[PDB]
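Novice: I'd like to ask some things about the structure below.
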Amino acid sequence: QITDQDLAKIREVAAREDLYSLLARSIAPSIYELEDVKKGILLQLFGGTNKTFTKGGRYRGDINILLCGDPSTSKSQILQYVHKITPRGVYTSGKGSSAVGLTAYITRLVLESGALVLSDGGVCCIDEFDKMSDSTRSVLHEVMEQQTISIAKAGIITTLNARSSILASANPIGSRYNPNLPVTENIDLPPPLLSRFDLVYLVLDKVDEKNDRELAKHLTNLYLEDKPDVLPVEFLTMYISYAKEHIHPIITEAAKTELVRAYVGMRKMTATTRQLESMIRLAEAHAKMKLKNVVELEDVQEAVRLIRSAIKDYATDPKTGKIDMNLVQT
Amino acid sequence: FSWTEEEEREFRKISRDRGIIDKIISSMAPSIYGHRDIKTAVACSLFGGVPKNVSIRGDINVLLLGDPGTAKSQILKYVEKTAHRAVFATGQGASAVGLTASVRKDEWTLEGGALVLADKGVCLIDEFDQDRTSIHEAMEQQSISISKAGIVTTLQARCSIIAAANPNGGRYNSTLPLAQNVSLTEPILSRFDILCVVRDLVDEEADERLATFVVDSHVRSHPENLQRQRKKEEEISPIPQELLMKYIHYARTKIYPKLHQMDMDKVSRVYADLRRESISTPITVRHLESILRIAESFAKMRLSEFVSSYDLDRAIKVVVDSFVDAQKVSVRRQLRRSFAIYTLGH
Amino acid sequence: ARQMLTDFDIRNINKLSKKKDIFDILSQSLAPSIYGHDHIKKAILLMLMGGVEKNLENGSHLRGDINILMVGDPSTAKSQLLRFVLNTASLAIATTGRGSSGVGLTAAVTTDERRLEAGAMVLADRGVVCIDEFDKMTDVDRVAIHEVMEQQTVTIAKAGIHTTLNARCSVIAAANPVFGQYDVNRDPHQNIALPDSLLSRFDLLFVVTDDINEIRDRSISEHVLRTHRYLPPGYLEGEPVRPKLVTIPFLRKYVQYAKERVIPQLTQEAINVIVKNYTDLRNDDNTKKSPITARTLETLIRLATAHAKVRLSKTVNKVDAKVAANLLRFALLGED
Amino acid sequence: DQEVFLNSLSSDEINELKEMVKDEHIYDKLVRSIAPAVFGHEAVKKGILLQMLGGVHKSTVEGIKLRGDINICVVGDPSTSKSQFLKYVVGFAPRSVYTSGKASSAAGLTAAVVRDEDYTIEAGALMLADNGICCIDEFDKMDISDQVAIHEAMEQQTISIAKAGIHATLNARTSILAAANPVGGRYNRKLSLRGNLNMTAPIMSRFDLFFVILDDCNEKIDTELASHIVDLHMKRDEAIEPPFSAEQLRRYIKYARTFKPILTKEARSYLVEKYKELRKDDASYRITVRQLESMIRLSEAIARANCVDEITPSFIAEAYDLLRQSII
Amino acid sequence: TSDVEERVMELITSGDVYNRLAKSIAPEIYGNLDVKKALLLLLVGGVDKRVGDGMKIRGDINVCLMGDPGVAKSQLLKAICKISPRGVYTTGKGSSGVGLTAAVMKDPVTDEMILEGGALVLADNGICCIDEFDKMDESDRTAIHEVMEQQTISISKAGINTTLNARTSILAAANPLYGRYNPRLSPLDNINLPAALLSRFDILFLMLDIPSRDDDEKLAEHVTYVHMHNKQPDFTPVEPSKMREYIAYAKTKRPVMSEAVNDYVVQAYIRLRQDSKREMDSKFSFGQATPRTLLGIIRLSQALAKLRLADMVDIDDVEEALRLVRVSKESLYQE
Amino acid sequence: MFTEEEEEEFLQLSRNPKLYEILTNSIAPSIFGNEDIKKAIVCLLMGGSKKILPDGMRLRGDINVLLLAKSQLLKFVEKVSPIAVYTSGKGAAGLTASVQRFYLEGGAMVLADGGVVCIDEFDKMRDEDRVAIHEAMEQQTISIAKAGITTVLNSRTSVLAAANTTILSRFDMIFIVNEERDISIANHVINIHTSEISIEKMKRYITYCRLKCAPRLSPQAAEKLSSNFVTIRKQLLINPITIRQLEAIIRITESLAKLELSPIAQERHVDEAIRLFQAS
DNA sequence: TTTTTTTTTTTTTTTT
Ligand SMILES: Nc1ncnc2c1ncn2[C@@H]1O[C@H](COP(=O)(O)OP(=O)(O)NP(=O)(O)O)[C@@H](O)[C@H]1O
Ligand SMILES: Nc1ncnc2c1ncn2[C@@H]1O[C@H](COP(=O)(O)OP(=O)(O)NP(=O)(O)O)[C@@H](O)[C@H]1O
Ligand SMILES: [Mg+2]
Ligand SMILES: [Mg+2]
Ligand SMILES: [Mg+2]
Ligand SMILES: [Mg+2]
Ligand SMILES: [Mg+2]
């Protein structure tokens, strides 16, 4: 529980100008660069706001993320960091799982929770998602969209509460990313599921000797001692857990003009209706992280920018859906 | 259900060469338009042939294919209400155990399934694999066998079967032979005493004539509407539906018709003629016994123990055209050009 | 079945083993009803003697057992000659390629808490397995055979069961080429669908063929027609039943005595002939029926050890190595 | 029956209903009032309403039953609120039940054989909801062994148990509201509805209404739609503004279910012609005789929506129109 | 213990222990010294490394032998299985990815399911020999990516939701596509492993069976001796129980890096990725080099620093670790 | 089971010099023509002779035949044989042997024993497909190594086939192919509804031969057959027939002698054997 | 001393 001295530290930190980079570099200290990947997985921990309409449905801050990319790029290791940091959760793989064991099991007649139901109110980490069977992927559609599961089997016919943000790690159809194929044909998830995620990343192992001079000079640097600025994790998890319950950002009218204008500017070019619903939930998470009770233009700009950067949309050609490898990090 | 002392006299009275058969064929599922050909068959399958012993079946089995929304599904549901005993087994809704027989404690025992609750009357079934293979055994002589709980035994069926099919996982099709529209082995199709196929031929002035009939039945069936029921039978059958559950039964169960051998030479002359042009681009003793069963059936239909030549003409009509559908797109015109003096050249 | 030997039979085996061409006496006495495939029947005799299995003190195994594949035209006694080996080995398990799935061929897990069930290759654990129509196996089945033929243990890792089982059998197998008939105007790797990793496991690969030739076809036809005139000794004309050659129960006793009571050691005099053959067989450029791997050196060492067993010899000599080299060059290159 | 309901209401409950029965625009207000969170798709909304009002389920002098239920399938490209309808309807209708087409079984959807102190029959979704709405989400992902469990029991009604020795049968008078994606995950405008959706054609033939949805690209729509979605998140249930509240609306629906509408001879004379037009316009695959009976059903439901005892050719024009639109 | 030290001190002071140990792996098999010199590193392993920042990196080394048939791939896997203190054997066709990893057993009693460790669980702090890795189904082969890099296993089936600690080393063996290596195709078309799987191997020895009038005489002169006697032909090895007594000592030494060595292995990784950028020309391509391969040089160099019983890695151990990665590929290029 | 009051009639059949044709005339007698077809059914009812050689080799005594309303012959065969089985592969049990849940099933080949199995579109039969018939029909044997099942299944039986490539290897001989018939046949059906030997004699005669006689080729029949088989191969060479066919000829030649109850076969039998074979 | 679905994961053979 937060004391008056702990709240004073939290309020000191939130006044810093480096804050969004400070938190991002502090959720996973030993990972090099990947700044836009950390900057979005930070927002998944806070999540959006959560809202009940007396009639007209229920809506929620559970941001879903897909780390898609070529091997040896720390997809699985960022997934280890998040699973340690999340106040509750699961880590699993796309081969280790079954549809039943991912959701719920008819036992004895009684129901037992599978992985997602064991993991509401925190991140569910799925690794190797590309190696998962289409039958197991076909169970995720409602539980990502409606935060719930419905069962109709022997005896048991029921729903379950299942409020889980998924973090998924995947690898493209040809096991290293293929620049001759378009981006949608690399990822190769069915569009009704690909459209379900809020952020989609390409991580790419682009060779660049002026970068790899730093990565190897970082990575081998761990081995200079046997047991070898950032926040202490003890305090970071506390700042996140304060902001998850003592802050609830509402949309300002000045933010609506931008949220609509941006959606129209994207949908002209596909940017289906879920892009707007994800921009809302990210723009809430950014204000929430910064301890504001109001969402503003400065937040909606980052919720847009981060979506454009994650898919390397600035490097994707405006037609064909292929990518120019020269433009990626310049 | 069954008829009585007044109705006995009434039956041989209403029995008339003024179309008592016809008023019956007209009366199968009166609230389905057109498709008299299917009505012709369902009448025969209700009335049945007569079984003869040493191995000859009396039962008249039928299969209804078609291009959907065509009231093949609902004409079966009419028979459950019209046959004396008859059992309706939704083709997906059954275990093969549920068609066959099952075992339970009382001490230990067995009890029967859908093909055992069938006995001279009609089994009603749909939706054409070990389930399916049970019909492949039941077709030959109308008896199951089992070896469950060490009880090596037969069980009798001796029943007709009415069967409905959606072909192809889709539409029926004129291209390819009938044999190919359904996942059915030819022995099945030989032992069915008739196969019928129905198409959506989209003639505008046929469609007009459905709709007049259909909506009127919606009026006639409205709860807004005992004695006005008597006007609301509305002559949609010429024979009160009330009587057919008696007429059928009284044919079946007073008449066991028999064949006037003097004229049966024409049946043989015809059977050779039919085999000759079937072979000119395949027809069998199972297609001859069908003529013989159905002809006994129609004498049942005009309440007569002694089969008469017009039954054979009606029977020949029913069996001949059913062959015309195999191969149809290539063959049919060739067949018609020969066949026309037989089927309806009266 | 098991024979019991006696002090009379053991005299006759020892005095017979002295004979100048004993390998030709015995190889003619296998399946004499089958004509003229003399070089195939010679290799079968060596397959029944096996070789010598060595296990080093560090646990390292060296295989001791001949494997034969014969591939050919239809109607060639290629099948019929397996159906004979099956009735003259001490322990033999019959099978066919389509009659097989790779699990039923090797080992299969069963729900009983779960067990492992012994398949056809785990049976015959010191005997022979006969495979007919070997080519009609799927490659998904033929991968099961790859484990056994060199390592001689099946191993499983399915449903929480993990184990090795011994599987020290010889395989004799028969096949058609891809084109039904053998296309002698085309390369062997195009007539034979099997991968080099499997053809490297068979010690001897006998391409056998029908070829139309008046004296050949006559002599064969006369052979079979003589055969179809046989009489069981107590029977009579038209009554239904119910240069030396040994009688086959004696042959089986000979195989059992040799397989029990001699374990030949290589002389260096034999090693020089084994080495001279392996190096020139592998380095000369003439097209082979399959590629010459370092498994082929072991084939020579085993065939010479198996012939020394036929000869009841405590040492493998130049004579055994010379018969092994001539038999191997007949199989891998072509007739001499 | 209407008398039992009108005895059940109080005078002050009736005095609210009295005015919305009096109003002229009422049918266009009812359609505007369904699922208020969903924008556009008035045709869909209108569909759902006519489902809740049902038809005159009736049987002929011939004992055959002619179905009164209405089966709606909503097919669509993703992110178009096809699910929002199902979740609205389960959260509204009497005897509703929701069900995913993937996480469900041939037992759990219909009749289940189970056991307790010997075998016994337990209810699946089509039993826990006769005289109500059985949603089916994700119906394209349903097992092909189990899509046929529904085919059994919509044209022929009548769940038919022939298994586990308990030979038994159940009425199950019920109305299906089934969402699906087209195969491959977006609508292939160039294909037939068959093969846009992989289903069994007989199962497809006996649905009344297929609303195919397309994500219409029109900028004047998406500038409005986006503003509508942001308003829901900005000011929640103050942003939704229906003509009637749900508890006011259910009293109207429950009242309207108590009329049993009747055909005028004009209405007959009109219906035969609207069948001719439909059939001529397929010169087969989606205009069988079933589409006639559906058109009757729908016209009865519209007449119920209007609280009229008789079918006016106006309503048949209105019903026929929904069938035309379904073609896209 | 000091009596163990009174034995291994005789070996250490006799000297040249790295070459003696490598030659002592399977003295039954002729040549392949470069490959024995790698499988020995797979016994000592690199160093497993937890970071105070909460990350952990692998200390197990993975090695692939890819080659022509009849070259003692399998005869050599079965040797490391006997030499290591905890190794297990398994094959491609005889193995499910399930029973290889771990499995959910349905009805042992009472119809309630339970979790049983597969071969990779038995190989806890030990070795799994995956023989004929080529003939494994891709759905089964893709089950090991999870264990070759990140150490752990995870299962979520039928009410069981579990991790298994499952720390282990992989020694795979395989034949190229089409049964033997084909020079007409690329190294990758021959190898026929997907790139994320290829990434998990700290070395891929491409060993080949090229004929030679001299080299096949030298082989047969060895192999015929090992049939004429159980002895190796001609040097004296160390017996397995004395080898284990050395390796289990060496495994305790955790050799740290040093800065002038870090600065050198960095330059070697740039040169390898620059080569990967330019040499995508199919006849020469081994795929792209990656951070898992930088850690490959670190692990292979730490393994050499254990075998010499060092306090820290030195540059003499990096120029040797880079050699094994090189010679593996050069076994093709030398033809 | 036979005794002195019965078998002397079988000695009288055995004496008559037109015996073979008396059998053709009494096989599916309703079916006109088809002479070499009915002749093949006879030879399949008679068989050659089983032999076990001193080197343990076994020689197959059973004939097999391929045919191309003739369904009545195969139906008639499941009447006349001492033992017989009729099926196309309608089964849906497999024809050969097939695996189920694991456990086995014996197919029609396994179920027939001595005697006969007969099969009508052997073409369209693919119910445990052609690969399983190569073992079953050639070897008298079906073999299985599937799902931990190991067994040999005997299959010591004749096969008659009809049809319409590979299985022309396994079939020993090959054959192919009015309206007044149909009028008589229909009149038989109507009359249910409203030389001259027969099954009663002929089945009992066939089993008596089968038990009491198993011929050998005279040396002069071997001279004829060997010289013929190479004369065939010399023409085949200059323009395949192989030992697989030569053995079939021999089996035929035995069954043709077996009809007489003769202890030995002669040129008399060889000449109708090689003549029937030339009707390939 | 004898069986029926329906839910589940892992194995094995059978069919497009
Ligand atoms: N000729 C007709 N006269 C009257 N109603 C008809 C006619 N043809 C079809 N129908 C109607 O269309 C539907 C036929 O349904 P049904 O009998 O179930 O069609 P079906 O094609 O046989 N169905 P199914 O076997 O399941 O594919 C019913 O609603 C009938 O009332
Ligand atoms: N000495 C022989 N030489 C050649 N063929 C023989 C000999 N003795 C018997 N045969 C006959 O020819 C066949 C021998 O070939 P066999 O081994 O049975 O067939 P196969 O060659 O495997 N042909 P196939 O099974 O069709 O691929 C037997 O069926 C016998 O009829
Ligand atoms: Mg990873
Ligand atoms: Mg129907
Ligand atoms: Mg053969
Ligand atoms: Mg949805
Ligand atoms: Mg190997």
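Using Swiss-Prot numbers, chain A covers 500-607, 614-733, 740-780, 792-852, in order.
Heads up, header says this was done by electron microscopy, 3.4 Å.
Each residue, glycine too, has its Cβ placed from N, Cα and C.
Sharing the feature lines straight out of Swiss-Prot:
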type    : residues                                                       : note
BINDING : A:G568, A:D569, A:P570, A:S571, A:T572, A:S573, A:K574, A:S575 : ATP binding site
MUTAGEN : A:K574 to A                                                    : Loss of MCM2-7 complex helicase activity
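Locate each feature and note its surroundings.
Specialist: Around A:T572 (ATP binding site), the C-beta neighbours below 8 angstroms that are at least 6 residues distant in the chain are A:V708, A:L709, A:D710.
Within its own chain, A:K574 (mutagenesis position) has A:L566, A:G568, A:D632, A:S674, A:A675, A:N676, A:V708 as residues 6 or more apart in sequence whose C-beta sits under 8 angstroms from its own.
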Novice: Given that 6 residues are missing from the model between A:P733 and A:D740, what is the Cα-Cα distance between those two, in Å?
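Specialist: Taking the Cα atoms on either side of the gap gives 16 Å.
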Novice: Which is it, of A:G568, A:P570: the one of these binding-site residues whose Cβ has the most other Cβ atoms within 10 Å?
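Specialist: Per the Cβ count within 10 Å, the most buried is A:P570.
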Novice: Let me know the whole-Å distance spanning the Cα atoms of A:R607 and A:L614; 6 residues are not modelled in that stretch.
Specialist: 4
Novice: With every protein chain in view, what's the tally of Cβ atoms within 10 Å of the Cβ of A:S573 (ATP binding site), excluding that atom itself?
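Specialist: A count of 22.
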Novice: Based on DSSP, name the secondary structure state of A:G568 (ATP binding site): helix, strand or coil.
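Specialist: A:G568 (ATP binding site) sits in a strand per DSSP.
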Novice: Which residues, sitting 6 or more apart from A:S571 (ATP binding site) on the same chain, put a CB under 8 Å from its CB?
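Specialist: Listed in sequence order: A:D710.
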Novice: If proximity means a C-beta under 8 angstroms from chain E, which of A:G568, A:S571, A:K574 count? These are the recorded positions.
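Specialist: Near chain E - Cβ to Cβ under 8 Å - we find A:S571.
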Novice: Using all protein chains in view, find how many other C-beta atoms are within 10 Å of the C-beta of A:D569 (ATP binding site).
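Specialist: Taking all protein chains shown, A:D569 (ATP binding site) has 24 Cβ neighbours within 10 Å.
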Novice: When DSSP states are folded down to helix, strand and coil, where does A:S573 (ATP binding site) land?
Specialist: coil
Novice: Could you tell me how far apart, in whole Å, the Cα atoms of A:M780 and A:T792 are, given that 11 residues between them are missing from the model?
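Specialist: With 11 residues missing, A:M780 and A:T792 have Cα atoms 7 Å apart.
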Novice: Near A:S575 (ATP binding site), which residues of its chain come within a Cβ-Cβ distance under 8 Å, counting only those 6 or more away in sequence?
Specialist: A:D632, A:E633, A:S674
Novice: Should we count any of the binding-site residues A:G568, A:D569, A:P570, A:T572, A:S573, A:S575 as near ligand 3, judged by a CB under 6 A from one of its atoms, and which?
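Specialist: Checked binding-site residues vs ligand 3; flagged A:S575.
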